[PDB]
Amino acid sequence: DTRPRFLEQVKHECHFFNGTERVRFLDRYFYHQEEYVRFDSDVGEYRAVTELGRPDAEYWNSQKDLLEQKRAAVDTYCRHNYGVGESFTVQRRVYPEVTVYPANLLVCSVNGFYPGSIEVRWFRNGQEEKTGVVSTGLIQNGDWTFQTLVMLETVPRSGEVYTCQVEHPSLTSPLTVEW
Amino acid sequence: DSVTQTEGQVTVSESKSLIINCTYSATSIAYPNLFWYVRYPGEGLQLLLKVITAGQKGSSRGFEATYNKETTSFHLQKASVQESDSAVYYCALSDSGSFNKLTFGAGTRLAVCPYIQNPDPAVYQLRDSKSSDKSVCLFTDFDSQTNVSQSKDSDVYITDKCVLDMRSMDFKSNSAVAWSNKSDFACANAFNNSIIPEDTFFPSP
Amino acid sequence: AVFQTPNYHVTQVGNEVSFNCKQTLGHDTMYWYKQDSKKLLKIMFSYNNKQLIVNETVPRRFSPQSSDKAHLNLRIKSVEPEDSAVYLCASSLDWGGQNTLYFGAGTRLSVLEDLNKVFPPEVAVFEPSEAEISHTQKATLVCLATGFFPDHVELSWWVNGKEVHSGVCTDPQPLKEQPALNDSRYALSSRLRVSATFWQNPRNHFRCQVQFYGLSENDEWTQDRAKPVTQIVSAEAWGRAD
Amino acid sequence: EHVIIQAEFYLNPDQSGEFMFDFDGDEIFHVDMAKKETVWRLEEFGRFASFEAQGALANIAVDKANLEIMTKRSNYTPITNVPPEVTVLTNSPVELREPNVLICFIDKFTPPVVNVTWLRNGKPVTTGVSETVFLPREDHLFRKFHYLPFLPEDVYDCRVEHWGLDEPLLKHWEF
Amino acid sequence: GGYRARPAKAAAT
Ligand SMILES: *[C@@H]1O[C@H](CO)[C@@H](O)[C@H](O)[C@H]1NC(C)=O
Ligand SMILES: *[C@@H]1O[C@H](CO)[C@@H](O)[C@H](O)[C@H]1NC(C)=O
């Protein structure tokens, strides 16, 4: 289609640090992909990011009970929605499926875990190889799970026993797999 | 969704403590907010105080109310009521997880009666300025303990007691009016259905 | 503030009425509330940025309208006797439940099956007693506004041409002359108290004024008596030395 | 430690809007504008929390009215298209006769309009697939996820049509 | 419990 498009985006961000101890709130308005007006709980009032949001900042900050409402958003909005989903979001724990297999270089498939905090470590015989820690990086499956392939570049010689160790906040002890 | 508060009118002497009960039966409220609205005589509705977090309490104009999610109540309190506090107080309930929609209680009417330091109860007869054959009976200058009973006859009309303040003399008085078109009606028996002080003055017209 | 109009209105069953409201708070959300004859407050509509968001099973009879964020109007086509109530207009910063509602003065609507039962008040002023003057050195005037329906009245005292408020007590509610009938006329009293010397001055003038809100010049009137329109009925009295 | 974002948008002249909550990159839920219903990313979420979708439709109503004012402010300047970056992948090691699912991950694009189909052996396959809504980004572009369960002679392509692309982009995955 | 949405404010016109 030839006719042009016009995009308006609004994002209400709640940033948490050490749980609900330190909370920062952002009320951001966007045109196409350019922010033009923003409320920040650290600043305390609406400010114009670009020249395009200057009328909104002037008009919104003058509305009755506006400043009192946005300055209380960290309590009525952010800290509230944090406790609503805390049981199945902040405390969601899904244990990882670890698979070791090469296709020489060994690959430690780590699938279906959550959250993204994780550590993978190879062991030649209990030394923890450093040379050859080729990792494909953490990737997000979009279904509240993560996976990551952790390849090792070594020549498996005779009865050498390689160990893929996995450390995740869902477990109490590291998980190990051998080949 | 319903809100229950103290029914009817509450009469309190000044400097006394007040408690206005209010409980809400949130049955399908995901995020209840509690409100106290007040309507002073001759004015419109206005917010007294409100609480948004389930544990905190709100205060204004000496009034105080604690959002108590455990007993699902929101009682209003004040240690010393003033004569200016006489108004109608409404307990309200909203759901912050939805569009704003206030469910109101039936409202509680508050009447703060002042102390009359020098009572001088009397019943006077006042004649009309145009015609002289019409008149009313005026019961005035009685203590705040005296309750004026409303008439139980459709042809006798008795008003409620009123408090006027002559601010230049700094004087306050209570007054009730009674009138009728009945022939055997007189100011001597107009307030017989009320308990008035024994030393009430009845001048001879 | 939140301004709404009209303050009072009385109409026959089946007519049309239009209420209008405006708020100057820069608010996005406005409301309409109904207060029935039992003082129970209940929401009717709620608009956000010229669009309806809340309809609390209001009959199709009611038609709210808003072409501006700060305006909200309500039209009731073919009113019923059940529509007699006080209608409050309110506004909030937005539709969030944690926002305060700011209410207007209200519109008191009276819907009647028969406009022949509308009557203005008759006003009378009763001079103070000689006994009260010699017993308390004070003088009290009683004003009676009787035989009016509906109870859309505003009483006020006027001394020497100026409206006074000190020393005035008006009944907060009227009483019904024949309380058996639900269409009964009303009566209202008020008492102005001054010092005996001020009343005994012949050069002082006292006037009780009762503002009545009745029919308009638009509605027709079949009966022989005067059309009970919005008007002022007063009773006066001058001071007397003896 | 944690970030919760309530993301909304509206697009003209296509007249399509969307509303969702993001938790650390994953969608908590979105609101289907057509059915006026709240759709949770995981069916289990709806049993632990609730959200009245009526408030989402009102926000989109305001965003539509705001868009014209902003478009009229900017002297009707359009948005410049940005081509996406697809990446197909599988979520488990591939094994014959053992089920799995492909993931066609569209990344870094705008406006949020895509025509995405699954090509098997050159013929489209519409049976058993699943789609997610547009997901927000820090640079305010968008992401998307498509899924296709299957059993591993068959070649599988992910055809992606976007206005910022001169030709429909093909990404192949065979065993 | 229930999720609460921050309402979208109307732009200056
Ligand atoms: C984090 O918050 C907890 C309370 O929830 C507190 O006890 C702790 O000291 C905080 N940690 C830091 C580093 O401030
Ligand atoms: C998707 O297909 C439709 C045809 O129904 C076409 O109008 C539209 O431009 C296409 N969009 C893209 C991004 O290719």
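Residues 29-180, 183-205, in that order, are what chain D shows, numbered as in Swiss-Prot.
Structure method, as recorded: X-ray crystallography, 2.7 Å.
Including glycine, each Cβ sits where the backbone N, Cα and C put it.
According to Swiss-Prot, the mutagenesis experiment D:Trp68 to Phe carries the annotation: Decreases the interaction with HLA-DM complex and peptide exchange. According to DSSP, D:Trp68 (mutagenesis position) is assigned to a strand segment. Under 8 Å, Cβ to Cβ, and six or more positions away along its own chain, D:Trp68 (mutagenesis position) finds D:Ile56, D:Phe57, D:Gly74.
DSSP assigns D:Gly74 (mutagenesis position) to a helix in the three-state reduction. The mutagenesis experiment D:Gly74 to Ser is recorded by Swiss-Prot, whose note states: Increases the interaction with HLA-DM complex and peptide exchange.
Recorded in Swiss-Prot as a mutagenesis result, D:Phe76 to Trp carries the remark: Increases the interaction with HLA-DM complex and peptide exchange.
Listed in Swiss-Prot as a mutagenesis experiment, D:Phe76 to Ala, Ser, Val or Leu is described as follows: Impairs the interaction with HLA-DM complex, CLIP dissociation and peptide exchange. Cβ neighbour count for D:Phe76 (mutagenesis position): 15 (other Cβ atoms within 10 Å of its Cβ, all protein chains included).
The annotation that Swiss-Prot gives for the mutagenesis experiment D:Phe79 to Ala or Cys reads: Increases the interaction with HLA-DM complex and peptide exchange. Counted within 10 Å of its Cβ, the other Cβ atoms near D:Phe79 (mutagenesis position) come to 24, all protein chains included. In three-state terms derived from DSSP, D:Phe79 (mutagenesis position) belongs to neither a helical nor a strand segment and is classed as coil.
Annotation for D:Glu80 (mutagenesis position): same-chain Cβ neighbours under 8 Å, separated by at least 6 residues, are D:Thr66. Per Swiss-Prot, mutagenesis D:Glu80 to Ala is noted as: Increases the interaction with HLA-DM complex and peptide exchange. Decreases the affinity of the interaction with TCR by more than five-fold.
D:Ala93 (mutagenesis position) carries a helical DSSP state (H, G or I). Cβ-based neighbour count (10 Å, all protein chains) for D:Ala93 (mutagenesis position) stands at 19. Recorded in Swiss-Prot as a mutagenesis result, D:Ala93 to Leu carries the remark: Decreases the affinity of the interaction with TCR by more than five-fold.
Quoted from Swiss-Prot for the published mutagenesis D:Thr115 to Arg: Decreases the interaction with CD4. Residues within less than 8 Å, Cβ to Cβ, of D:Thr115 (mutagenesis position) and separated from it by at least 6 positions along the same chain comprise D:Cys132, D:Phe133, D:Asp135, D:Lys201.
Under the heading of mutagenesis, Swiss-Prot lists D:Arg125 to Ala and annotates it as follows: Impairs the interaction with HLA-DM complex and peptide exchange. In this structure, D:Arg125 (mutagenesis position) belongs to neither helix nor strand by DSSP; it is coil. Of all Cβ atoms in the shown protein chains, 6 besides its own fall within 10 Å of the Cβ of D:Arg125 (mutagenesis position).
Within the set of mutagenesis positions D:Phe76, D:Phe79, D:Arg125, the entry lying nearest in space to D:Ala93 (mutagenesis position) is D:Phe79 (CA atoms). Residue density at D:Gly74 (mutagenesis position): 14 other Cβ atoms are found within 10 A of its Cβ, drawing on all protein chains shown.
Each of the mutagenesis positions D:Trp68, D:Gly74, D:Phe76, D:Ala93, D:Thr115, D:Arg125 was checked for a CB under 8 angstroms from a CB of chain A; the ones meeting this are D:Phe76.
The CA atom of D:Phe76 (mutagenesis position) is located 37 Å away from the CA atom of D:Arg125 (mutagenesis position). Checking the mutagenesis positions D:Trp68, D:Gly74, D:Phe76, D:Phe79, D:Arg125 against chain E with a Cβ-Cβ cut-off of under 8 Å leaves D:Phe79. For the unresolved segment of 2 residues bounded by D:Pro180 and D:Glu183, the separation of the terminal Cα atoms comes to 9 Å.
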